[PDB]
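A short write-up of the structure that comes next.
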Amino acid sequence: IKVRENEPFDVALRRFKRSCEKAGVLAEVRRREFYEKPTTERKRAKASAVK
Amino acid sequence: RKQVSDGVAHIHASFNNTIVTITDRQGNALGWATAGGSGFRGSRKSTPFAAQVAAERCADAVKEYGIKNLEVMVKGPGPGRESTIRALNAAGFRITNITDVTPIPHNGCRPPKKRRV
Amino acid sequence: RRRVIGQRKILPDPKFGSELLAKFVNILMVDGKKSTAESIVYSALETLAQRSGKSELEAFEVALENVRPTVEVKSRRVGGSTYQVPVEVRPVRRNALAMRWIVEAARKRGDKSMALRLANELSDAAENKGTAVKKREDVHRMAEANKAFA
Amino acid sequence: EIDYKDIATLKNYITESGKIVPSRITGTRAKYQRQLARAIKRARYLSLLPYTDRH
RNA sequence: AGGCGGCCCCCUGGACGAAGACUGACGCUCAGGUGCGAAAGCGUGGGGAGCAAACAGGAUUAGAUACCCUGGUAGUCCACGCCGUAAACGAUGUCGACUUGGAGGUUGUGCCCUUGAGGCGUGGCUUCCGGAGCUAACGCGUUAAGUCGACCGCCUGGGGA
RNA sequence: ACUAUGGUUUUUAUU
C-alpha cells in the first residue's frame, strides 16, 4: 500500500503500512490462539477515549 | 505602504488545483496565482510542480513591490501544498517558517474506504 | 573495483591558467598529437573571425554555459510506484555529460579546414537550442514523467 | 435525547464557527453523536445556538 | 417485498420485557379471484438546477451513426389515474415440530461501588466460522441444500419455442 | 495508485 492521503499530516502514524498485512493478516482473525489474550485481556484494558 | 520588506504567503492545495496568495501585514494582497491560470488541467494541474510554477509566477508578479522575506501558511488536503520553498529558492527570497493552518475536519464525505483494520 | 573510467582531474594550461582550455584542446584532436596538431589545437579562436560567434576569449565558456544538463532521472522501483524522480547532477559530472556532443556533425563533414569547422560548431551549439541540446531537451521530456503520480 | 435548553453541554460539541465537531476527534461514541446533533438542531430552532455564520 | 436517512407533530401493521386474570382447537394451505412498482411506457397541465437515452455539433478514423467533449429532449420531480416490468438474486414455495458448538453486532432484563463504544447469565433479531445429515461441486449448515409431516404450483434428452 | 490509441480474423495435414 498505497491509498492516497485525505487528511494532511507531515509525520506518519504507522497505521496503514507493514502493520497492516506484513504482519497483520490471518494470525488473529476467528479463534486463532484465543485463550484470553486477543479479546478478554483487551476487554480488561482501560481506555480514556473510545475505543 | 509600510515598506518592511516582510510579508505572508497563504497556500491552499485541492485534489485538482492549488492557490497561492502573497499579502502584506497591513491586509494588502500584493499578488495571487493558481495552477489553473498557468494553463494546466486534470491530475497534472494538482502536482507540486504546478504549485511551484504558480508560486514562481507569483514571485515574478511581486518583483517590483520591494519584498525579500516571507512566512508561509499551508492549507488544504491535496498534493503540492509545501513545494513553495523551492519557488522561494528559485526567486531568491528568504523564509521564516512553514506553518500548517489546517481547520477541524467537518463534514467528511468520501474518505478512502479500502480495508480497515 | 574495475571502475571503467580514467577519473581525470588534470592540471590547467601552462600559459592560460585555465582548466577549461586544458580539457578543450582534446576536442577534434586525435591520438594525442597536441604539439604538432597546429591545424586544430587552439585555432578555433583564430577562425571565429569567419563564424557567427562572439568574444573568442570566452566563446567556449559561453558555449558550455548554454548546453550543460542540470538533472538525471533515476527510477526507484518498489512494487510499483516506479518513482521516475529527477535529481541534480554533481559539479564535475555536469561537464562530463557534455563531453561526447558538439562534434556529431563535424567528424563527418568533409571539406577539410578542421579549425574553421570547430569554430562553426562553437557558434551553432552556443544558441541553447536545436543542435548539441537534442539530448538536453530529451532530459526535459523525461522530467515530465514524475507528474504521472497524481 | 433528554435535553435541548441548557446549552453549556452543547457548546462542547461545536466550534466558534458553530460547526459540529466529529466523534472521531472528541473521544465520543457515534450513537451519542447522532443524538447530540439532534440536541444541537433543537437548540438552533430555539434560536439559542447559531445555524450558520452568514448570519 | 420493490425499497426506506435534515429537524418537528399526529396516526399506524409487526417484533420484545413482564405480573396477573380470561377464551378453549378458534389451526394451516390454496386452483379461480383480488391487493401492490426499482424502472421505462400511456397522458392533460406545472417544473427544470443535477444527470441524461433522443438530438444539433465537435470529433474519431481508412470509416462512425459509437468511446472522448461543449450544449441538450424524453425522463427522473408535482397533482391524478392506466400499465403491471426486471437478474422481481436472499440461487432457497407457504405452513408444523426437531437437531449442534463458537464468536460478534443490535434490543430488552437481573446484578455490577459498570476495566465497561459495556461485563457475566437469560429472551428476540441477525452475521461469520464450524459439527451431524444432504450434495457431482459451491457448499447449505438450526433463519439449512438437514429430518420429514399438511397443501399448492410445475416436470420427464437438446434445439425448434 | 507512477503517464492513450482502434480493423483484417489458416487451407489440405489426421494415412
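In chain C, numbers come from Swiss-Prot; the residues present are 3-152, in order.
Just so it is clear, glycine is given a Cβ too, placed from its N, Cα and C backbone atoms.
Quoting Swiss-Prot on the mutagenesis of C:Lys36 to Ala or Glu: Defective in ribosome assembly. Under DSSP, C:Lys36 (mutagenesis position) is assigned to coil, being neither helix nor strand in the three-state scheme. Applying an 8 A CB threshold to same-chain residues 6+ apart, the list for C:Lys36 (mutagenesis position) reads C:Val27, C:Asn28, C:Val43.
Of all the Cβ atoms in the protein chains shown, 19 others lie within 10 Å of the Cβ of C:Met116 (mutagenesis position). Quoted from Swiss-Prot, the note attached to the mutagenesis of C:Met116 to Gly states: Significantly decreases affinity for its own mRNA.
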